[PDB]
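Asks: Take this structure, written in structure tokens, and hold onto it; I'll ask about it next.
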Amino acid sequence: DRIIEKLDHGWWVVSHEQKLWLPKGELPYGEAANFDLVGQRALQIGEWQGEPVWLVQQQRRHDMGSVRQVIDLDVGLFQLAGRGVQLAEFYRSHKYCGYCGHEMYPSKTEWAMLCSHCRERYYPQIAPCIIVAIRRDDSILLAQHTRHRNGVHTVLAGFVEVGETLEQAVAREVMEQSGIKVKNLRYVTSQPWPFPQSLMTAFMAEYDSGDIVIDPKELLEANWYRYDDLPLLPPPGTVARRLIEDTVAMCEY
Amino acid sequence: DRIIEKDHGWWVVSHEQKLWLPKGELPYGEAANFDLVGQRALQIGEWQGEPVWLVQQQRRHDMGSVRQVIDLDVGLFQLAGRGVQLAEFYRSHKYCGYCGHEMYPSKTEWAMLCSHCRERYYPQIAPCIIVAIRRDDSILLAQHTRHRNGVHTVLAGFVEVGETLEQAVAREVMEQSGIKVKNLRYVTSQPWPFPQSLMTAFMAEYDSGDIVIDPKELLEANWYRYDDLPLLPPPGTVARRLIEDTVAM
Ligand SMILES: NC(=O)c1ccc[n+]([C@@H]2O[C@H](COP(=O)([O-])OP(=O)(O)OC[C@H]3O[C@@H](n4cnc5c(N)ncnc54)[C@H](O)[C@@H]3O)[C@@H](O)[C@H]2O)c1
Ligand SMILES: NC(=O)c1ccc[n+]([C@@H]2O[C@H](COP(=O)([O-])OP(=O)(O)OC[C@H]3O[C@@H](n4cnc5c(N)ncnc54)[C@H](O)[C@@H]3O)[C@@H](O)[C@H]2O)c1
Ligand SMILES: [Zn+2]
Ligand SMILES: [Zn+2]
């Protein structure tokens, strides 16, 4: 944490209310003076290839928008842009102490908010979330979502509840949304997803039993699609798409 | 979520990160046994065809940690952990952190809602890595500065915002021990309500580096041969599960 000088440089995440400043559609890069940031306060949130990544908690007049717009960057830098967006919301969300009502102040030694009155504190909230590609022989279960409305057929996802494992969360979400039981559950990777603050844990699984019965609150439609006859898919750069490619590349025939 | 009547099952009576443990054990039976009739409860799960209830209440005697009841079956201990964490979730959002007004709970999910500014919160689960680092016939085991109890265990740390589980493993191992690892394999996960972690358990393999410990986290660390292990964390912890899987090789 520090006040920005003229000869500070790097990547500047100027963020407020889940948006960040992307003039010309790009993450600002360069010297502080080129963005009128001298004298402002910033937290260094990481480093990319020799360059500090800076979080400035500030609203600009124009070009504020979604961090999704810089998802074409190297994954490592896009994760760091998302860190800034999530940190600015973390601070905004703990202006007051939840236990106490009293105003909070930020730690100097880590990402945390401390109460001026209570002994209590908070750290940023990461929301663990499962996402699973279910295979049935030569086919993959794909579904359209009620709250999306986008023509994309994708795999099944949901937030982990308190007191449950990732494995229980997969079995519970698959059952609730689609009525099927799965076997041979297998972890493959994870992915920070700042929309607003999820951590994806990505799984493959195999069909075991049951018939597709939908919860219409979550799914408009679900079905088994043969690996070479697929519909429209979620974009590259999501673990969902990678899970579907891996499952296709598996189908061995 | 409603008022309790003379109702049955497992009772998680929790205030300020403790629950009521008469005789050291979880209360089980009808509401009248425990002077609970007319109080407010939330059903938080089901165990062997019987409800598990959370009552947000302080008792005068025998309040304790959920750790006392870890000898229960994993599935029930998970539910008692849920009640403790749920009670602390509600207490931690009496007030809205955005605008400062009092919140009120959702009736359709576990959530706290703000009438005044229309933001909400869900229960915080803190993802946390734990990893058994294997080197041929050997496993990395460390003594912790926090507990100081003769127990040699594996390495663990909280995942950061913006990082993967894989980067969190590599980072925590590097910061605590100085070694670089490879061949990360996921094994399992486990809720750990102390106060609110979700452990994601990994195996890794020694790639390179020498052991140089952070004396603010570790007192000591070394490579132990799989059949000549020091005192290990108690069975039933996820740390013990990790070590026993790597011993089995
Ligand atoms: N990277 C990917 O491949 C990928 C793909 C799909 C979804 N996702 C992410 O996974 C998350 C969940 O997907 P979804 O469509 O099932 O939910 P959603 O995107 O429809 O989110 C809204 C609902 O989640 C519910 N919920 C329960 N617990 C929550 C918690 N801790 N935090 C926030 N919301 C909670 C709330 O009721 C809320 O109405 C989302 O963050 C989504 O962006 C990532
Ligand atoms: N299941 C098992 O067998 C097992 C074994 C070992 C450790 N664990 C868990 O993993 C943790 C690792 O030990 P420890 O060093 O964190 O002890 P700790 O709980 O005392 O750590 C607290 C410190 O870590 C940071 N911290 C706490 N919560 C955080 C959060 N959400 N986000 C970021 N940072 C946070 C803070 O700096 C704090 O000073 C343990 O606290 C415990 O919960 C589980
Ligand atoms: Zn306070
Ligand atoms: Zn509010």
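Chain A uses Swiss-Prot numbers throughout; the residues present, in order, are 2-252, 255-256.
Header lists the method as X-ray crystallography, 2.4 Å.
Each Cβ is built from the backbone N, Cα and C atoms, and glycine gets one as well.
As listed in Swiss-Prot for this protein:
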- A:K25, A:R69, A:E111, A:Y124, A:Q192, A:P193, A:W194, A:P195, A:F196, A:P197, A:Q198, A:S199, A:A241: substrate binding site (BINDING)
- A:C98, A:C101, A:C116, A:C119: Zn(2+) binding site (BINDING)
- A:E174: divalent metal cation 2 binding site (BINDING)
- A:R69 to A: Does not affect deNADding activity (MUTAGEN)
- A:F160 to A: Abolished deNADding activity (MUTAGEN)
- A:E174 to Q: Abolished deNADding activity (MUTAGEN)
- A:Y188 to A or Q: Abolished deNADding activity without disrupting homodimerization (MUTAGEN)
- A:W194 to A: Abolished deNADding activity (MUTAGEN)
- A:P236 to A: Strongly reduced but not abolished deNADding activity (MUTAGEN)
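Could you tell me the structural context for the features on the list?
Replies: The Cβ of A:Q192 (substrate binding site) lies under 8 Å from the Cβ of A:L200, A:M201, A:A203, A:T239, A:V240, each of these being in the same chain and 6 or more residues away along the sequence.
Long-range C-beta contacts of A:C116 (Zn(2+) binding site), restricted to its own chain and to partners at least six residues apart, with a cutoff below 8 Å, comprise A:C98, A:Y100, A:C101, A:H103, A:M105, A:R122.
DSSP gives A:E174 (mutagenesis position) a helix state.
Around the Cβ of A:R69 (mutagenesis position), a 10 Å sphere holds 14 further Cβ atoms from the protein chains shown.
The Cβ of A:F160 (mutagenesis position) lies under 8 Å from the Cβ of A:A128, A:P129, A:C130, A:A170, A:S199, each of these being in the same chain and 6 or more residues away along the sequence.
Taking a C-beta cut-off of under 8 Å and a sequence gap of six or more, A:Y188 (mutagenesis position) has these contacts in its own chain: A:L167, A:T202, A:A203, A:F204.
For the recorded site, A:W194 (mutagenesis position), the DSSP three-state label reads strand. Within the same chain, the residues at least 6 positions away from A:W194 (mutagenesis position) whose Cβ sits under 8 Å from its Cβ are A:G83, A:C130, A:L200, A:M201, listed in sequence order.
Within the same chain, residues at least 6 positions away in sequence whose Cβ sits under 8 Å from that of A:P236 (mutagenesis position) are A:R242.
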Asks: With every protein chain in view, how many other Cβ atoms are within 10 Å of the Cβ of A:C101 (Zn(2+) binding site)?
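Replies: There are 18 such Cβ atoms around A:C101 (Zn(2+) binding site).
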Asks: Which of A:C98, A:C119, A:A241 has the fewest nearby Cβ atoms, counting only those within 10 Å, among these binding-site residues?
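Replies: Lowest Cβ count within 10 Å among the binding-site residues (A:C98, A:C119, A:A241) is A:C119.
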Asks: Quick one: Cα separation, A:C119 (Zn(2+) binding site) versus A:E174 (mutagenesis position), in Å?
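Replies: The Cα atom of A:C119 (Zn(2+) binding site) is 38 Å away from the Cα atom of A:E174 (mutagenesis position).
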Asks: Of A:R69, A:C101, A:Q192, A:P236, listed here as recorded positions, which sit with their C-beta under 8 angstroms from a C-beta of chain B?
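Replies: Filtering A:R69, A:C101, A:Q192, A:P236 for a Cβ under 8 Å from chain B leaves A:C101, A:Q192.
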Asks: Please check the gap where 2 residues are unmodelled: Cα of A:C252 to Cα of A:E255, in angstrom.
Replies: 5
Asks: Measuring CB to CB from A:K25 (substrate binding site), give everything in the same chain under 8 Å that is also at least six residues away in sequence.
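Replies: Counting only residues 6 or more apart in sequence, the Cβ neighbours of A:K25 (substrate binding site) under 8 Å are A:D64.
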Asks: Please name which of the recorded positions listed here, A:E111, A:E174, A:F196, A:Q198, is nearest in space to A:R69 (mutagenesis position), Cα against Cα.
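Replies: Nearest in space to A:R69 (mutagenesis position), counting only the recorded positions, is A:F196.
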Asks: Can you go through the binding-site residues A:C98, A:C101, A:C119, A:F196, A:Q198 and pick out those with a C-beta less than 6 angstroms from ligand 1?
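Replies: From A:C98, A:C101, A:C119, A:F196, A:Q198, counting a Cβ under 6 Å from ligand 1 as near, the near ones are A:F196.
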